[PDB]
Amino acid sequence: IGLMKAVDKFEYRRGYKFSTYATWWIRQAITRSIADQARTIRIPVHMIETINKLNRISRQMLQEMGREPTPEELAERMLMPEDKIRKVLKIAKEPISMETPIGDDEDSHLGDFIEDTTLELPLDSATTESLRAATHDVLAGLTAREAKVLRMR
Amino acid sequence: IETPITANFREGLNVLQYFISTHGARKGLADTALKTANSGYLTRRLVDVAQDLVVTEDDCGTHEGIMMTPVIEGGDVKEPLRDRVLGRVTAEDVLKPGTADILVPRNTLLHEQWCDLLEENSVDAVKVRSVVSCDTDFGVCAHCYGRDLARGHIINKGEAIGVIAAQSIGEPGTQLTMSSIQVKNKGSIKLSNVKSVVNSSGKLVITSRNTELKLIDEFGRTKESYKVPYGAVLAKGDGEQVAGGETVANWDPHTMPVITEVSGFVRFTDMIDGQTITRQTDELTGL
Amino acid sequence: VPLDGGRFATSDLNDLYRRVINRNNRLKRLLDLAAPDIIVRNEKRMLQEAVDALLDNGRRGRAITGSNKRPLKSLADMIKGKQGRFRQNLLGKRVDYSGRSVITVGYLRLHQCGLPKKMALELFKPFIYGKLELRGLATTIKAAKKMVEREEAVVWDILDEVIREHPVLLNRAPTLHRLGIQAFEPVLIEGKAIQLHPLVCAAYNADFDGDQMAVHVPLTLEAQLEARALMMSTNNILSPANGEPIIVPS
Amino acid sequence: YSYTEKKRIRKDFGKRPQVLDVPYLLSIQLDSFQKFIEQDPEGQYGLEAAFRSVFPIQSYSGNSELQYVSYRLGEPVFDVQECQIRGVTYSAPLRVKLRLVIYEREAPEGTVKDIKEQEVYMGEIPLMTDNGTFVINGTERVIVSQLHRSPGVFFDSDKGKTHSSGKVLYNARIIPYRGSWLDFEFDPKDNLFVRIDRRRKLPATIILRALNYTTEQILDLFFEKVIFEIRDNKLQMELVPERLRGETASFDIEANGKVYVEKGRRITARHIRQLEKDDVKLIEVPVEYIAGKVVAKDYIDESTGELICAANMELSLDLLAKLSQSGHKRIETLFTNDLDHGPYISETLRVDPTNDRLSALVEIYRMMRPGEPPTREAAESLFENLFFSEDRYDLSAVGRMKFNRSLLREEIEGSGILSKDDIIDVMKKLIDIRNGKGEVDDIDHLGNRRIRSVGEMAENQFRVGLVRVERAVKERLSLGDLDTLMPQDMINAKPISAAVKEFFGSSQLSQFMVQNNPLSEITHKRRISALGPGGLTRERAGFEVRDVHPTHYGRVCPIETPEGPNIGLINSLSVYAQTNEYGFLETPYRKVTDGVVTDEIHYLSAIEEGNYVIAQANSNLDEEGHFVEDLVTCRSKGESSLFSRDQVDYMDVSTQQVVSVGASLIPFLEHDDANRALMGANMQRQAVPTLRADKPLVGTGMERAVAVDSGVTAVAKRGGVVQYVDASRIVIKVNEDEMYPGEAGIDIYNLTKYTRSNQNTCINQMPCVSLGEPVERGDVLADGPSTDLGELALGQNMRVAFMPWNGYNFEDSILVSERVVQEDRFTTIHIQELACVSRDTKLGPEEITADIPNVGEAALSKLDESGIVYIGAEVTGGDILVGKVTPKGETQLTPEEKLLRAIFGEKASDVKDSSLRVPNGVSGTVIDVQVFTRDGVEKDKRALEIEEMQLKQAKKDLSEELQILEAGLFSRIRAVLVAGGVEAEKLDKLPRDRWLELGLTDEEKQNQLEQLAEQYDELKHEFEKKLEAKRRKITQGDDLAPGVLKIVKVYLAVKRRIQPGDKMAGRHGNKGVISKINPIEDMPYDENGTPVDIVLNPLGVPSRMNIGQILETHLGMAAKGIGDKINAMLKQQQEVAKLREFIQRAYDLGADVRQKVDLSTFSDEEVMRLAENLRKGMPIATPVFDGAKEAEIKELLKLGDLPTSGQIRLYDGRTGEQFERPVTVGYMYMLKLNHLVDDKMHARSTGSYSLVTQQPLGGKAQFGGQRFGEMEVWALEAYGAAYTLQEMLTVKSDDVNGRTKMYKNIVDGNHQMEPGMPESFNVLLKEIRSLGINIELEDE
């Protein structure tokens, strides 16, 4: 796609080889593709280019010191406040699977160790029903006008 | 191994003796550790096909079913008629050896009392109602099946037979990982489907493969069954009341004869030498 | 769905759908781009390959692997085999109102099983709540929850008769034949292990050397009637395979 | 004897002399890793081999290259202690110094233009603990050695695979160490085929023609010649007499004047002898004898130069006539035969469609890369890279050695790349095997299996990393700068480190080490496996790889293995097992020199063992003379026999070498079945240390060695006198004989207090020495978790009677007394760790505080103002250890709850309870609270208190180290001033500070003074710098996972007692469970009044085949009787000499026991302490196959004044009457297993549910319910209880609105069931519909 886009942009009167001009276009296209796609949760290009720069800087720092790059140390090459690097690091979480063999064989998948944290406990339903009955009977024990005005309020 | 472990556990073992015994020990562990999976797979496959075998009727009123016989063949009687028919229901009016003495109106529950009555008599074959012979559609009827084994009475409708039968035959799966005829007891010698003929010595010999030797007791029921091949030689005839411990039938394990049932002149016919046969003579006897 | 550690985890079906939709819209763009037919043929081929991988990954060609270099589980793999929905989620399911313990020997009657007290209140806890509500010692359900959390003597007073005449099913994996499930009348015991009548051990093919045991409780009245009239150990004396007894002393 | 041996002497019963001591049990790991670490310039093993296998690496143009010069390991940044404290891998950095060499094409050899030499950094290598383990992510992990098929050539056969014929289809295999394989396969039609990486079969003529081989030379190398001559009239043959091997005379064989074999007659060997005798070679043959033979040479007519007959062509009479008329009376043909020389290659040529190298290479390319069109250059390039490129193919020295030896070659060293000669010889050997000359070898023979330790896998992974590096350097060189391209910028360290870390921890052979017992440590570190990469899997395992090959004797124990699916796949090497330089298991042996068993030890491998004949360790030597019997039981050629005195060549080193370390611990092993011995050795590894270690009375003599070899006890490196003992530290002043003339020579031993295990068990070390007593080199100082005075102690030992008691021991069950629980014999300690994590959620950062909503202050009374539970405060299940609150999000309220809010006015703020709670059923004491906080965020006052405590502890301990160092350094610092004159009147009188200003003298003492001043300057500037480093590392922030602020780890210790249901077991596979705890008065008791505390079923002995437990019981009773007499007489103190006499008489009872212990060399205090140590009963020793017979135990119990039979009468404690028969009462060593009851306990009423299918989960730890398995469904439906299973699969697990209504109306007192469609069926319907197949529920 990048090549066919670059086809028309080439001019023979420029006096250069086609590969030199086509290389930039195909490289930009493939970088854009790996940018938008190739990730479950899409990230804007600014953050991914910054994390690529962070990886390059970390490689450079491990080249000389031999230890891990301290965020305070990384602030010297990033030339930006140390909150931003941490915010970028927060995004590096890559979804893994539901079917990783968390045990030893193909019998204990990760999908069987996740709890459905969106349903109310049956105790909660029982308590809610009891509270509803209690409210009904206590409202029946009040004056009709007060009961109806509270219910509509 | 031809070198055994001459010692015992009480006296202790030698190092090489223990090493040798470890072979059998590890193999025994291995077969147990492996074949139980095949046992489970067998159980699953058995119960899969036995899904919907459930009783739908009590009696479909079918015709005759399966003939029953003891297992006297080969060796001694292992399971007699007593237990092999206990719990079944007959398919026809079985009568005692005394003619016109009938115990069943084509169907009855063969509990222990009827079994005692029949074993007192000399009956050896009964028509009993089978599951396969049932004419019921999409199921089987109780009278074609027989009485229950968990309760002892006749099976009532509603339960499932396939699942319990598959479990019953699959549970022991883990436990089952691995020239002459001499009569043994006195009786009458009977020949079943015999092409009898008389040899040159006047005795009785056989010229067929579908013949069997039977030992009839004083009652009439067969006691022992044996196989006699084609072209064998017998030292006794049919209907001979003889005691055990006698070699009655003889045949060469290798030499299979083409014995002639008739007597007459023997001239070599259709025998052309050089195209179908070769001229070879015995170098010692000459015959 | 999110994880506790701030990460995420999802089914590979998401990856397959993403791939198919991506190359689908790519082909949509290429069709109106009037590109040479070779690239259109290639894109159609990869569209077919992706949809086939979605339907069944390791079927037609090379299995499409994920980030962990493992083959991705297509929706067909979720419906077939031992790991499919049919065998491990439809025929055999996880169950509630159950417990697991170690086995031990007992003086007990033939129809009695020793159930420890600690699991007794846990299993019949809803029954305790209901009985406490009907008995009037607890104004509200959560008050009963607090009371059973406090294990006061009243909860044991309720337990002694709530469990009475209420059979409990006992199971020993693997269950070879029909006698693998037995209904016993519970008897409260102060310990931790399930006490078992020795005579039934031969029926279970179970030996007291650390073998575990599972306990289930029936809820509805029909279930209790079936357990008492059909699943009680007294009813089961002879094998379904053949009529000899199974309760012979070992 | 050593001094500590005098404390307690274990009487032995060994008869045969002990010639060789047991080797160090962990040599296999330490030596292998040393081979991976040490730098050997001339030997290529480890890092240097991996570097030299890839380096040097040149650019594509060749204008630049990299030269590896040297490498080095930096010192580890963290010690193992803080490594496991901080959860970080105990690793060390790697620094590699290398060079750059750059070429230019303007000069033909302009090599010297630019050189860049420097030291760069790449990768981190995890180190090995001095105990021989690994520390990864703060957890102790081990790597088990692997057993795999050796590289080289192998030959195999078929047994019944070809059902049509039943023939044996021999085949050959070339298996490299790394790279593509090769397979030669036969066919039922007798054809040779080749296969590459299990691919389809191609005729061997293809691989032959791929090597520039003409048909002529191929059939010349694969056949012999038959010569045909034409004497202008007839046909003349030069006959080899040894070629008519019992064949049939097609024509009438004649001679110069004699006729030998008539037509249609077999050729006898007598005729062969006659032909040899008369020496006749040239024989005339008719035309028919020639019809059917294949020419071995192409023939043309030189008149016109056109082919007359091609090679490998079966000639006829017309072809012979054409050859004759063309002037060719010298013909050569292939020599065919039915028995010895089969024409398989001829038929393979017949099937071959290829006619030259190009066609063969084209077919090879089509095979390897289908669909892709071949070219003129790709095919031979791929063929060369398949087997002729060093980078992509390797055989290694081991593989080359085995390949050469299998082919009868004399060379040991060779090349890792195949040559034409190698494959030609392989094919020739395969053809010889097919014909009959030769035999097919065996796969599972230990000579064909190889062992691979941790170091080899590590070097393989480092080689993989180097390949990943070169995959980028090859482009960086060709596209990068030529003068300013500094090497350090163009090398990436991530891939090598990532690969090595993945191997260390994420592989299959690396796993958490078992840490229950020292025995478990030894048996797991000494482990042989056949799984993982390059190995088998349990599903693919048959029977040949599981059973015991006869060569396993002395190399692999046949008695120890897991009894699950992997019985034959996991093993352990023998006690004396070792490893060759090639990785083969070899055992020691004693040479026999003409009937004399010399004490020099040889080492024999599996392959060479079969050549000789080996006498087992059961023969007896007559005082360095000869054997006792003329015929001796020996073994050779893989089978046992009898041999004369001079026939035997070797003798077993020891009787124990057949079994492993774990199996050697079992006493009286030779009296037990292998089935029970297997499980006893397995379960002996599940022991749990008790409160105190109890010495086993019936031992085996191996405990004192395994205890020190496990490294868990405190062993003294150098002998000396104990100077300072405490609960935590030991200080010893070493003798002057070991004084290094420069330093103090006073060492320290810092013990380790209670610490968590990998199985949540306690580890403790307590000193077993006192003040002011001597210690020797290699001697014990403090006992380990499960050791007693340098002897292993897994479990306890107590009385036992074999009597069926009221059915409480019905089926292997254990009956126990209340006394053993009273005195806490089996009491255990468990230590757990709980983690509370604080993160910064987008709704707000989590905060740990002592202020929590809706909680009683009584619960908070155990927390400080920082919200962390106090150290040492008791805690129970349900309490709060740390108060953590998270910002609660905006919640949705129903009308009722907000109505209550209005009624009472309370408002729940932006706070949610996320505090850690003690797991239910846990009651214990807090031991340690370890809190880590991220750098940048302020730390709580509790963290400040922890930090200041650590600072003061570090300062105090470092100052103590310095003072102890100087207390011995002064022996030189002062003595140098003492040299050249003593001044005790003024030197010692003045304080040490005023010793540098002593009497002035010549310049030599001034040089001494300046050297001492430099020493004191070193002293000054060595200590404060370390103190500053320690302080700044403690105050340094801690790196944590992103998203977290601070983490709190709390250690909880739980004291565990015995419950009915706990898994008891012995050392003979006789296990069981506790059934009832029994009061003391109800137990059987002897007339003396002592009640037996353990009751066991007697019927479990005979069928189980384990009789050795009875002998162990009798031996224990005899030992306790001796000890009882000793303590009874000790209470009265008759005489020290009397005790000496009695103990001397006690130690000499065996007929020919090994040791001759004399007490006259002992002092009165030495015998007093000894008697006090064995006051509870003198221990006994018993080798596995040298056990004491019945006479020895009879005599021992006679000495102890006990009944000879070994059984005594008992009185029932319930009613007080004697039993009708005597009951065997003795002392037995019982174990405590980790299979407990509470940690198996579980019961679920209503809890979590899954996400995709909403079923209840499984597993006690996460509180999930049992799986109502598939078979019990079959059983329940067999019963006919439809409603029960309907509830099981409808209302229990898979009804969102079903179980809720069930719970509601159950609480309402109405047990009515309402059915519903299972949710797991709706998910199934939706999935199958989404698959593209329509599906509907057919409503009425």
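Chain D is numbered as in Swiss-Prot; shown residues: 3-1342, in order.
Using the three backbone atoms N, Cα and C, a Cβ is placed for every residue, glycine included.
Taken verbatim from Swiss-Prot:
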MUTAGEN   D:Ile561 to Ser  Resistant to antibiotics salinamide A and B
MUTAGEN   D:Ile569 to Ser  Resistant to antibiotics salinamide A and B
MUTAGEN   D:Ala665 to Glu  Resistant to antibiotics salinamide A and B
MUTAGEN   D:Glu813 to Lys  Disrupts the enzyme's active center
Rounded Cα-Cα span from D:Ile561 (mutagenesis position) to D:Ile569 (mutagenesis position), Å | 11
Work out how many Å separate D:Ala665 (mutagenesis position) and D:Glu813 (mutagenesis position) at their Cα atoms, rounded off.
-> 26
Sequence order please: the mutagenesis positions D:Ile561, D:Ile569, D:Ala665 that have their Cβ under 8 Å from a chain C Cβ, otherwise just none.
-> none
What is the one among the mutagenesis positions D:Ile561, D:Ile569 whose Cβ has the most other Cβ atoms less than or equal to 10 Å away?
-> D:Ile561
Inter-residue C-alpha distance, D:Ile561 (mutagenesis position) and D:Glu813 (mutagenesis position) (nearest angstrom) = 26
Cβ-based proximity (under 8 Å) of the mutagenesis positions D:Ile569, D:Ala665, D:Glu813 to chain B, or none = D:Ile569
Neighbour tally for D:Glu813 (mutagenesis position), based on other Cβ positions within 10 Å of its Cβ | 22
Conformational class of D:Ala665 (mutagenesis position) under the three-state DSSP mapping | helix
Around D:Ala665 (mutagenesis position), how many other CB atoms lie within 10 A of its CB?
-> 25
Using DSSP with the three-state reduction, classify D:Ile561 (mutagenesis position) as helix, strand or coil.
-> coil
D:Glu813 (mutagenesis position), DSSP three-state class -> coil
